[PDB]
Amino acid sequence: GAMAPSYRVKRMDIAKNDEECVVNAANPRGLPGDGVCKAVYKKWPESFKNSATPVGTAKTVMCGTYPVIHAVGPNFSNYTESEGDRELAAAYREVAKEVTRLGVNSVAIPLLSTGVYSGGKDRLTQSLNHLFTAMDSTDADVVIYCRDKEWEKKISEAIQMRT
Ligand SMILES: [Cl-]
């Protein structure tokens, strides 16, 4: 575990993380993907061997000895708000179990279902609160990776407001 388990947020490419493992905001088919998706694939392509896993689950594949945790958040384009919310909470619970099983002291994580899978809605608070529900009981240092300065500010404020 980390000596003083913390949350931090960084506004940068998760492919350049400084943590002991990475959560890929995965598709269920283990497909390399397109756009910002390809970043994780480009950095750790070996981790996409047999990475396919259902919505609401997480599957870890090693790239060398570096764990890539494929976490499949729901695509809110396909799910009702209610069922998408359930699967989003479940995907993070499976991430907490994987991070624990791996025995890492740190994990880089994105806000699942807030990008291409957001169904065009702002899910910062929804996704972050499910992340906290799952990871609060883990002792890894959690570093949340985002794209936009405003999201960095809002994630930072939500973290600091509990400390
Ligand atoms: Cl997404």
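First residue shown is number 1, and so on along the chain.
Header lists the method as X-ray crystallography, 1.5 Å.
Using N, Cα and C of the backbone, Cβ positions are placed for all residues, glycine too.
Annotation comment: Swiss-Prot describes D13, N27, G35, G115, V116, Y117 as ADP-D-ribose binding site, evidence class experimental evidence. For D13 to A (Swiss-Prot position 1343), Swiss-Prot lists a mutagenesis experiment annotated as follows: Partial loss of ADP-ribose 1'' phosphate phosphatase activity. Per Swiss-Prot, mutagenesis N27 to R or Y (Swiss-Prot position 1357) is noted as: Almost complete loss of mono-ADP-ribosylhydrolase activity. What Swiss-Prot notes for the published mutagenesis of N27 to A (Swiss-Prot position 1357) is this: Partial loss of mono-ADP-ribosylhydrolase activity; complete loss of ADP-ribose 1'' phosphate phosphatase activity. Looking at Swiss-Prot, you'll find the mutagenesis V36 to A (Swiss-Prot position 1366) noted as follows: Partial loss of mono-ADP-ribosylhydrolase activity. Quoted from Swiss-Prot, the note on the mutagenesis of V36 to E or F (Swiss-Prot position 1366) is: Almost complete loss of mono-ADP-ribosylhydrolase activity. Here the residue is the original one, while Swiss-Prot reports the published mutagenesis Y117 to A (Swiss-Prot position 1447) with the comment Partial loss of mono-ADP-ribosylhydrolase activity; complete loss of ADP-ribose 1'' phosphate phosphatase activity. A mutagenesis experiment is reported in Swiss-Prot for this position, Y117 to V or W (Swiss-Prot position 1447), and the note states: Almost complete loss of mono-ADP-ribosylhydrolase activity.
Projection of Swiss-Prot feature records onto the structure.
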| residue | record | DSSP class |
| --- | --- | --- |
| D13 | mutagenesis position | coil |
| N27 | mutagenesis position | coil |
| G35 | ADP-D-ribose binding site | coil |
| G115 | ADP-D-ribose binding site | coil |
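Taking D13, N27, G35, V36, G115, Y117 as the candidate recorded positions, the subset whose CB lies under 6 angstroms from any atom of ligand 1 consists of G115, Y117.
If you check the recorded positions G35, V36, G115 against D13 (mutagenesis position), the ones with a Cα inside 10 Å of its Cα are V36.
Here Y117 (mutagenesis position) is compared against the recorded positions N27, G35, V36, and the shortest C-alpha distance is to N27. Residues within less than 8 Å, Cβ to Cβ, of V116 (ADP-D-ribose binding site) and separated from it by at least 6 positions along the same chain comprise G35, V36, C37, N75. Around the Cβ of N27 (mutagenesis position), the same chain contributes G33, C37, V72, each under 8 angstroms and 6 or more positions distant in sequence.
In this entry, ADP-D-ribose is bound by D13, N27, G35, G115, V116, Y117, whose most widely separated C-alpha atoms sit 18 angstrom apart.
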